[PDB]
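Following: one structure in structure tokens, then a few remarks.
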Amino acid sequence: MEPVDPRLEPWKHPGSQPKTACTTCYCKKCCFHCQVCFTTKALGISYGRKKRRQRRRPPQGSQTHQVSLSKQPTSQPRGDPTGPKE
């Protein structure tokens, strides 16, 4: 599929890195919150815009969550509640 990897210049795409309900589930199992996705409604795999033409190497070392490789603490993590480890 086309918008899979999380690195958009129109940015709200956490995508799939702690992968369960698309991204983040359960609170105690997959990354801290009960279901906080954001990619599933707005921007990602077949979601909201559906075919956004951008991928560009985001998991380059360690973890993505909600980053896009540029200024690493990217404001607030809106879907996937953590951020970098690179």
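According to its header, the structure was obtained by solution NMR.
Backbone N, Cα and C atoms are what each Cβ position is placed from, and that goes for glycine too.
Swiss-Prot lists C22, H33, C34, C37 with the feature Zn(2+) 1 binding site. Secondary structure at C34 (Zn(2+) 1 binding site), as computed by DSSP, is coil. Taking the Cβ of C34 (Zn(2+) 1 binding site) as centre and 10 Å as the limit, one finds 10 other Cβ atoms among all the protein chains shown.
Positions annotated as Zn(2+) 2 binding site by Swiss-Prot, on the basis of sequence analysis: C25, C27, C30. Other Cβ atoms within 10 Å of the Cβ of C30 (Zn(2+) 2 binding site) number 16 in total over all chains.
Spatially close to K28 (mutagenesis position) yet at least six residues away along the chain is no residue at all, judged by Cβ distances under 8 angstroms. Under the DSSP three-state reduction, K28 (mutagenesis position) is assigned to coil, being neither helix nor strand. Under the heading of mutagenesis, Swiss-Prot lists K28 to A and annotates it as follows: Strong decrease in Tat transactivation.
Summarising the environment of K50 (mutagenesis position), the number of other Cβ atoms within 10 Å of its Cβ, over all protein chains shown, is 12. Record note (Swiss-Prot), mutagenesis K50 to A: Strong decrease in Tat transactivation. The unchanged residue is displayed.
Taking a C-beta cut-off of under 8 angstroms and a sequence separation of 6 or more, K51 (mutagenesis position) has the following same-chain neighbours: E2, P3. In this structure, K51 (mutagenesis position) belongs to neither helix nor strand by DSSP; it is coil. While the structure shown retains the original residue, Swiss-Prot records the mutagenesis experiment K51 to A with this note: Strong decrease in Tat transactivation.
In Swiss-Prot, a natural variant is listed as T24 to N, annotated with the note In strain: Clone pNL4-3. The Cβ of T24 (variant position) has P14, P18, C30, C31, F32, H33, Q35, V36, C37, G79, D80, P81 as same-chain neighbours under 8 Å, each 6 or more residues away in sequence.
Listed in Swiss-Prot as a natural variant, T39 to M is described as follows: In strain: Clone pNL4-3. Cβ neighbour count for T39 (variant position) (all protein chains, 10 Å cutoff from its Cβ): 24. Under DSSP, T39 (variant position) is assigned to coil, being neither helix nor strand in the three-state scheme.
According to Swiss-Prot, the natural variant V67 to A carries the following note: In strain: Clone pNL4-3. Classification of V67 (variant position) by DSSP places it in coil, neither helical nor stranded. In sequence order, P6, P58, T74, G83, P84 make up the list of same-chain residues 6 or more apart from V67 (variant position) whose Cβ falls under 8 Å from its Cβ.
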Of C25, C27, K50, i.e. the recorded positions, those within 10 Å of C34 (Zn(2+) 1 binding site) when Cα atoms are compared:
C25, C27
Of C22, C25, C27 (the binding-site residues), the residue whose Cβ has the fewest other Cβ atoms within 10 Å:
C27
Of all the binding-site residues here, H33, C37, which one's CB has the most other CB atoms within 10 A?
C37
Cα-Cα, whole number of Å: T39 (variant position) versus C22 (Zn(2+) 1 binding site)?
8
To the nearest Å, how far is the Cα of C25 (Zn(2+) 2 binding site) from the Cα of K50 (mutagenesis position)?
22
